[PDB]
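Novice: I have a structure here, written as structure tokens, and I will follow up with some questions on it.
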Amino acid sequence: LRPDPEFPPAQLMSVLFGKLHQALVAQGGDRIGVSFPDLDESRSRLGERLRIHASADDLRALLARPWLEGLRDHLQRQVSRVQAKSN
Amino acid sequence: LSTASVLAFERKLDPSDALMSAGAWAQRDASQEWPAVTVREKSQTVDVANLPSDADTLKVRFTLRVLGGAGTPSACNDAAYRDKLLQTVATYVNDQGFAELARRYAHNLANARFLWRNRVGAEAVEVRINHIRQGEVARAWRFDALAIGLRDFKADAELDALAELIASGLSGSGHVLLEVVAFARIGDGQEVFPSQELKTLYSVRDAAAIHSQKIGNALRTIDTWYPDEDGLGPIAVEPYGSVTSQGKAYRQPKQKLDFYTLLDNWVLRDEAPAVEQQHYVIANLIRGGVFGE
Amino acid sequence: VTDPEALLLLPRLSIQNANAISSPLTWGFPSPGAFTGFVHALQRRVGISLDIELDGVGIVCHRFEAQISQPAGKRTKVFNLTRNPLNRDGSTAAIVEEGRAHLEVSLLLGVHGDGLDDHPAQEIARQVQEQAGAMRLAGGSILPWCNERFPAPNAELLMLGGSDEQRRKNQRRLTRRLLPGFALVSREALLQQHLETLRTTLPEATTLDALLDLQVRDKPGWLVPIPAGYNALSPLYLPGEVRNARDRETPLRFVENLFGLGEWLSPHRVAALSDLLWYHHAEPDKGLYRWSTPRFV
RNA sequence: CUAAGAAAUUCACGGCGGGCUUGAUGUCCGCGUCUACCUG
């Protein structure tokens, strides 16, 4: 999420998460994970870059869908994207 | 000698209120008739806007009127200031035209930036621009928005043919009226986002719409001339150029890169800044407003 | 006479049935010699234990209602009366009257003591204010608190703390709770300037004061005549030769009053809050006794 | 260490009967409110 003038700072990453991140929202596959690369998990605003931490062929071959397309306007303990988090 | 007390500037590049519609893709040649989108309730309730289930492509339509006569103040208080201001704007115009500013306007016309939160999520966005001299069309254009970069400043043949038309309008040669339409394949039943009103949506003839000044804001994201950091790239031209979505305030008056200080030493002590700042001060005089003490 | 170190402030001192006459000549606010002596009694009852030293007071007078009426006659006022008990015969009493007042003030004191480091800056104001809710201060009692919101917490400011901007910030942070009163300060300067202007007709000082409050002319504020101490006329006595004294350790001097004039400022237009701490200059060299406010302007 | 120390004013009451406020009137006449704006 680059410096954009239209969307919010916490708005663009929240938009491109499950819906705009449709490959990370409805991609199909339980052999990957969306890990926060620089998400500060102590201030409640921890969206910097959700890296798709997957295997070799899972994140390299099974992640070439068009969900990453249309992102040129902005692109460039164990807790993950599951039903355990407070936002 | 000294400055002016109260100045106003009537705006130019006047947009309209964009109405919205729906329909199916590859039926967009017949886009003078489409069932318009109505606002609905959260059945505390609030109001949303959603496409019909059979339809998938949003169509946003508005008209853009270009007036021209930039440097003429609509209200002044001293002829010794006014002749200096019109002299300086005339010397700006005869050196180079509005053509760079025109292609920067036509880029924001080219990519569908006025679809604010409806641009993302789409995958085939095509605008169509008709310049009209009478009630019939006079010059057509049909772009593709996503092939053009949202930060990339290209130089096409059709976009330059549009830019010379807009520059001729800004100089005050003819009459410009662009009936801009924009088709966005968004999918079936996706949440179209119109403008927001005090908490409700914005319909005019029982059909949802964007505010006019929002499209007028989106049409003037041209400022790549930061002092700070060009990683943001373009921004909406403002005096004390500010972003409410990001809370910053670029071109601080402690720097000598704001608008008012630029105009001050540009018309009084006749200190010409760079061409990349003459572009900024003229582009701010285009949007008009209330200047002076 | 020297500088204060800590502006101990009492928050709200509701007073019931205090004195109002306070001189042979005034009848308004009670004599601030009472406020001078009240903190010396407070130091004598507390300040030896907590190891402090108190010298000056300010007054704010949050409200003041006297007890007067007019019996369908003049605009002059008669006073309140108290029924007196019967004598040995049980017939009547030679009743002698005096005024009353329901005044409500909140004084701010001045501390010089070293005992601000060993004792914390809120215990020394939680003990002093708790002591002074059990003593009299002009002839009237000091009332306790009702059951509502509570401004009964006091403060304790140090004027030595912080820089000049911090001093002028905490000064407003103290004055924000002290605003709706009217601070009263001495005005000894302009009398001995007005004298020589009024020296052509008659130089009697009581005449100069009496026509500084009586088209119409201009008064440059709210001038006010107050007692200002005591002039002495009798010489010193011995500690143990006079009959009917309150003790037998101090000498005695018969005294008459000394009338001066003051001013009822607002708390804002003062320079700082070390300008209205009522000390008492007390030269005994065949002299007199006064109580004033130096650095008044 | 205070013009400090001290203090029960109380009981009872018939305001009450009557009235003409009338008459008339010219408020006139002139006027530029502009310029802008992202509500997620």
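The residue numbers of chain A are those assigned by Swiss-Prot, with the residues present covering 9-84, 98-108 sequentially.
Every residue gets a Cβ built from N, Cα and C, even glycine.
Pulled these features from Swiss-Prot for this protein:
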type	residues	note
ACT_SITE	A:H29	active site, proton acceptor
MUTAGEN	A:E49 to K	Restores biofilm formation upon phage infection, crRNA forms
MUTAGEN	A:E49 to A	No biofilm formation upon phage infection, no crRNA formed
Novice: Across all protein chains in the structure, which of the recorded positions A:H29, A:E49 has the highest Cβ count within 10 Å?
Specialist: A:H29
Novice: State the Cα to Cα distance, in Å, between A:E49 (mutagenesis position) and A:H29 (active site, proton acceptor), rounded to an integer.
Specialist: 21
Novice: Look up the residue listed as 'active site, proton acceptor' in the DSSP assignment and report helix, strand or coil.
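Specialist: Coil, per DSSP.
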